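J.: This structure is in structure tokens; I'll ask about it shortly.
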Amino acid sequence: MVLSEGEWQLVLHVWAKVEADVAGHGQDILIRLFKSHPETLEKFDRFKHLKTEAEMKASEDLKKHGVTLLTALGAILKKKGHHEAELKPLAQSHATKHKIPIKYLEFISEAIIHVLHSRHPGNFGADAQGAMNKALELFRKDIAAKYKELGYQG
Ligand code: HEM
């Protein structure tokens with residue numbers, strides 16, 4: 001797939017707002033993911049034990065990962081589709097070490113779109129959401145093709 005420059009603009013305009021508070025957005029997104037799809041919490045051997053949203057909000061580790069995650073995602077979006085190099089090391093650790101099925105990357109994509117829609121309604125109207133959705137589908141498709149070359153396709 002190929003996003004037009006206009007679509008990338010809509011994606012990088014609402015991303016510039018996320019970047020004013022990377023850690024808070026990281027928290028929101030992961031919690032939304034763990035409340036909606038609890039099974040995903042099992043993949044984190046470091047968080048696993050958290051029983052409630054309050055415990056999640058108070059975990060420094062969960063907040064640290066959220067920052068790591070969003071920083072990596074932001075560096076991939078700013079490439080505007082030329083993200084081959086960034087995707088290699090990511091695909092290898094998620095396919096071979098963590099073992100994150102494609103389906104879970106769809107779950108966090110949904111959590112990302114839920115959180116932008118709540119926080120940024122004015123910069124996240126229908127067209128901007130369709131463009132973000134296009135940019136995360138692109139990301140999932142290229143990661144899935146790399147999973148396959150690596151022997152996982154999960
Ligand atoms: C937007 C998608 C994602 C991005 C950009 C992303 C990024 C990362 C990055 C940069 C790291 C650290 C370096 C590495 O291990 O490769 C990481 C670690 C990890 N990620 Fe992902 N990730 C994504 C989605 C997920 C999802 C959906 C899950 C699981 C339900 C997952 C589970 C983890 C785990 C288990 C680790 C290790 C955490 C720790 O113990 O240090 N990732 N991810």
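All residue numbers here begin at 1 and follow the chain in the order shown.
Determined via X-ray crystallography, 2.0 Å.
Using N, Cα and C of the backbone, Cβ positions are placed for all residues, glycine too.
According to Swiss-Prot, the protein has these features:
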BINDING   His65  nitrite binding site
BINDING   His65  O2 binding site
BINDING   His94  heme b binding site
VARIANT   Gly122 to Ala  In metmyoglobin
J.: Taking 10 A as the limit, how many CB atoms besides its own sit near the CB of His94 (heme b binding site)?
T.: 22
J.: Which residues in the same chain, at least 6 apart in sequence, have a Cβ under 8 Å from the Cβ of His65 (nitrite binding site)?
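T.: Correct list: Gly26, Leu30, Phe44, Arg46, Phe47.
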J.: Reduced to three states, what secondary structure does DSSP give the residue listed as 'nitrite binding site'?
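T.: Helix, per DSSP.
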